[PDB]
Amino acid sequence: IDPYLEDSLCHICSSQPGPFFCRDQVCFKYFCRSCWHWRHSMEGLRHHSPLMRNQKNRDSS
Ligand SMILES: [Zn+2]
Ligand SMILES: [Zn+2]
């Protein structure tokens, strides 16, 4: 079954669509700029990189 916005929202702030995701086993959840900085506030996880969830169209006509 496909996911929903009621389960793929931010899991810490639930105030944004969770536009990013963290691939490490200590995050493994969706985040926004706010809750991303809450799981990466310390220097120990600064090696993580956010995955995208949306992109621009290949046309602008
Ligand atoms: Zn992370
Ligand atoms: Zn968030």
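Here chain A follows Swiss-Prot, giving residues 506-566 in order.
If you're wondering, the header gives solution NMR.
Including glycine, each Cβ sits where the backbone N, Cα and C put it.
Here's what Swiss-Prot has on this protein:
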| type | residues | note |
| --- | --- | --- |
| BINDING | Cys515, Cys518, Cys537, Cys540 | Zn(2+) 1 binding site |
| BINDING | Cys527, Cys532, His545, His553 | Zn(2+) 2 binding site |
| MUTAGEN | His545 to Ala | Abolishes stress granule assembly and correct localization in dcp1 bodies |
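Sequence features, as recorded in Swiss-Prot, placed on the structure.
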{"residue": "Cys515", "record": "Zn(2+) 1 binding site", "Cβ contacts under 8 Å, 6 or more apart": "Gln521, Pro522, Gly523, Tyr535, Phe536, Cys537, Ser539, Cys540"}
{"residue": "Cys518", "record": "Zn(2+) 1 binding site", "Cβ contacts under 8 Å, 6 or more apart": "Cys537, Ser539, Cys540, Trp543"}
{"residue": "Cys527", "record": "Zn(2+) 2 binding site", "Cβ contacts under 8 Å, 6 or more apart": "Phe533, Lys534, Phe536, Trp541, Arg544, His545, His553, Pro555, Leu556"}
{"residue": "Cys532", "record": "Zn(2+) 2 binding site", "Cβ contacts under 8 Å, 6 or more apart": "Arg544, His545, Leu550, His553"}
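Minimal Cβ crowding within 10 Å, among the recorded positions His545, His553, is found at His553. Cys527, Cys532 are the binding-site residues among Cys518, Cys527, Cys532, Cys537 whose C-beta comes within less than 6 Å of an atom of ligand 1, given in sequence order. Ligand 2 lies within reach of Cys515, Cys518, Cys537, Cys540 from the recorded positions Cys515, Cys518, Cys532, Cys537, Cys540, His545, judged by a C-beta closer than 6 angstroms to any of its atoms. Same-chain neighbours of the Zn(2+) 1 site beyond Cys515, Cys518, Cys537, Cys540, judged by a C-beta within 8 angstroms of the site's C-beta center, are, in sequence order, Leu514, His516, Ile517, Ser519, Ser520, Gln521, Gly523, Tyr535, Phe536, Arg538, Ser539, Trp541, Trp543. In the three-state DSSP reading, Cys527 (Zn(2+) 2 binding site) counts as strand. Residues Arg528, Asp529, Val531, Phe536, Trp541, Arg544, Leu550, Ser554, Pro555 surround the recorded Zn(2+) 2 site, their Cβ atoms falling within 8 Å of the Cβ centroid of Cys527, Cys532, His545, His553, which are themselves excluded. Of all the Cβ atoms in the protein chains shown, 20 others lie within 10 Å of the Cβ of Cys537 (Zn(2+) 1 binding site).
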